[PDB]
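Colleague: Here it is: the structure, laid out below.
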Amino acid sequence: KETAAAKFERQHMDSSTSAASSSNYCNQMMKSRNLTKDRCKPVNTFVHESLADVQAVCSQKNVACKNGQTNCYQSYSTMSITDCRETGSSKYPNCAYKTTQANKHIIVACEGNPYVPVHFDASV
């Protein structure tokens, strides 16, 4: 089955674009990455950076995750991100999202050897 590292890339990386280009970014990306297939995932962040720059966060500032785990890390730098969250009208299978552009630090949980992101915790 899909590894946690691979699921992170599928759910959260978009190295193909610099930022969200329209209000439909989330609607399109949530669908294309299969985040709406079984249910409408309610919130999701995409990171518009190279994969290596995001993986490097695992050697940046350690911080406890929301859930208390101690394998979270905050990026030293801000990154281009898109926040996606359901609109009031979202209703499966017609999942619908508000797209919000931002430049924020990211917090990710890391595991493995190589030690890489497995979960997106927060934009801060």
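Numbering of chain A is taken from Swiss-Prot, so the residues present carry the numbers 27-150, in order.
Note: Cβ is positioned from N, Cα and C throughout, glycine not excepted.
In case it's useful when we look at the structure, here is the feature table from Swiss-Prot:
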| type | residues | note |
| --- | --- | --- |
| BINDING | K33, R36, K67, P68, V69, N70, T71, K92, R111 | substrate binding site |
| MUTAGEN | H38 to A | Loss of activity |
| ACT_SITE | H38 | active site, proton acceptor |
| MUTAGEN | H145 to A | Loss of activity |
| ACT_SITE | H145 | active site, proton donor |
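How buried are the listed features, and what sits near them?
Modeller: On its own chain, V69 (substrate binding site) has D109, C110, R111, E112 as residues at least 6 apart in sequence with a Cβ closer than 8 Å to its own Cβ.
Taking all protein chains in view, 19 other C-beta atoms sit within 10 angstroms of the C-beta of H38 (mutagenesis position).
Sequence-distant contacts of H145 (mutagenesis position), defined by Cβ-Cβ distance under 8 angstroms and a gap of at least six in the same chain, are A30, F34, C91, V134, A135.
In the three-state DSSP scheme, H145 (mutagenesis position) falls into the strand class.
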Colleague: Using DSSP, would you call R111 (substrate binding site) helix, strand or coil?
Modeller: strand
Colleague: Per residue, counting other C-beta atoms within 10 angstroms of the C-beta, which of the binding-site residues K33, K67, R111 reaches the highest number?
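Modeller: The most densely surrounded of these binding-site residues is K67.
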Colleague: Which secondary structure state does DSSP assign to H38 (mutagenesis position), in the simple three-class scheme?
Modeller: helix
